[PDB]
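K.L.:
Please see the structure below; I have some questions.
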Amino acid sequence: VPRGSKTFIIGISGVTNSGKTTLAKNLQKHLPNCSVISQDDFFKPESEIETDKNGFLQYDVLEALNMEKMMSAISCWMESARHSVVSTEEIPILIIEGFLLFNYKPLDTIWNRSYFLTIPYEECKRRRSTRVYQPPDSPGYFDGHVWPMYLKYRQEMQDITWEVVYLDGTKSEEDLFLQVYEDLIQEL
Ligand SMILES: NC(=O)c1ccc[n+]([C@@H]2O[C@H](COP(=O)(O)O)[C@@H](O)[C@H]2O)c1
Ligand SMILES: [Cl-]
């Protein structure tokens, strides 16, 4: 059986501002031959984003994202992964991280492991206000768009077809890194 075509793909989703991107990065520096793709790199330009009845920019839905572009990026990684180990098993690793991964049906069978970072409403709001997006959050954007769209995502995930490990995002960076690392090494 020829080597080189196997991969191990990890999804890290979760609410906005829950430490997803930092978790991906901490895992990557402790894992061999590991890449990270970030869903936020595939948002459409603000000019292509729709606006709802109350004037809120619609960013927190899959329509805001070029998911075909993101698939193409995943495909590029897979082709590179095939040549990452010289012939003479060492299985290349991809971490895909973003707030809206587990409702996207074309990727439903891609995940070898799945983690979902959670933080409650008040702490999520507080964290979100310390961060600057481009475009910036409008007044009342968290309540008017971000949180309702998050709750919509969680209901969409009620009929998911694979196991998800839910994580407490109020834990420290190191705590979260160790928990996931401890689980991950057993799956690899
Ligand atoms: N990256 C962008 O171009 C952009 C623009 C406006 C809002 N956002 C926000 O990014 C959030 C998702 O990213 P995080 O999970 O890193 O918070 C969404 O909740 C969305 O409101 C991103
Ligand atoms: Cl798309």
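Residue positions begin at 1 at the first shown residue.
Determined via X-ray crystallography, 1.9 Å.
Here the Cβ of each residue, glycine as well, is placed from N, Cα and C on the backbone.
Annotation comment: Swiss-Prot describes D40 as active site, proton acceptor. Taken from Swiss-Prot, the feature ATP binding site applies to 14-22, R127, 131-133, 171-173. The Mg(2+) binding site feature in Swiss-Prot is assigned to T21, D40; the stated evidence is experimental evidence. The substrate binding site annotation in Swiss-Prot covers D40, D41, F42, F43, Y59, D60, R128, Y133, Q134. The note that Swiss-Prot attaches to the published mutagenesis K20 to A (Swiss-Prot position 16) is: Loss of activity. A mutagenesis experiment is reported in Swiss-Prot for this position, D40 to A (Swiss-Prot position 36), and the note states: Loss of activity. Annotation of the mutagenesis experiment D60 to A (Swiss-Prot position 56) in Swiss-Prot: Loss of activity. While the structure shown retains the original residue, Swiss-Prot records the mutagenesis experiment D137 to A (Swiss-Prot position 138) with this note: Almost no effect.
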K.L.:
For the recorded positions listed here, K20, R128, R131, which shows the highest count of neighbouring CB atoms within 10 A?
P.N.:
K20
K.L.:
Can you tell which of the mutagenesis positions (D40, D60) has the fewest other C-beta atoms within 10 angstroms of its C-beta?
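P.N.:
Among the mutagenesis positions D40, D60, the lowest count of other Cβ atoms within 10 Å belongs to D40.
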K.L.:
Gap validation: 5 unmodelled residues, flanks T88 and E89. CA-CA distance in Å?
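P.N.:
The answer is 10 Å, taken between the two Cα atoms.
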K.L.:
Tell me the Cα distance separating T21 (Mg(2+) binding site) from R131 (ATP binding site), rounded to the nearest angstrom.
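P.N.:
One finds 14 Å between the Cα atoms of these residues.
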K.L.:
Looking at the recorded positions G14, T16, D40, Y59, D60, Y133, which have a C-beta within less than 6 Å of some atom in ligand 1?
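P.N.:
The ones that qualify, in sequence order, are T16, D40, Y59, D60, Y133.
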K.L.:
Among residues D40, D41, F42, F43, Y59, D60, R128, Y133, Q134 annotated as binding substrate, what is the maximum Cα-Cα distance? Answer in Å.
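P.N.:
Across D40, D41, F42, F43, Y59, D60, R128, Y133, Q134, the two farthest Cα atoms sit 20 Å apart.
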K.L.:
So what sits near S18 (ATP binding site) in its own chain, CB-to-CB under 8 Å and at least six residues off in sequence?
P.N.:
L117, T118, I119, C124, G169
K.L.:
So among the binding-site residues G14, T21, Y133, who's got the most Cβ atoms within 10 Å?
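P.N.:
When each Cβ's neighbours within 10 Å are tallied, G14 leads.
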K.L.:
According to DSSP, does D40 (mutagenesis position) sit in a helix, a strand, or coil?
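P.N.:
In the DSSP reduction, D40 (mutagenesis position) maps to helix.
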K.L.:
Of all the binding-site residues here, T16, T22, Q134, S172, which one's CB has the most other CB atoms within 10 A?
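P.N.:
Output for this query is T16.
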K.L.:
Three states by DSSP: which one describes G14 (ATP binding site)?
P.N.:
strand
K.L.:
For the binding-site residues listed here (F42, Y59), tell me which residue's CB has the most neighbouring CB atoms inside 10 Å.
P.N.:
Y59
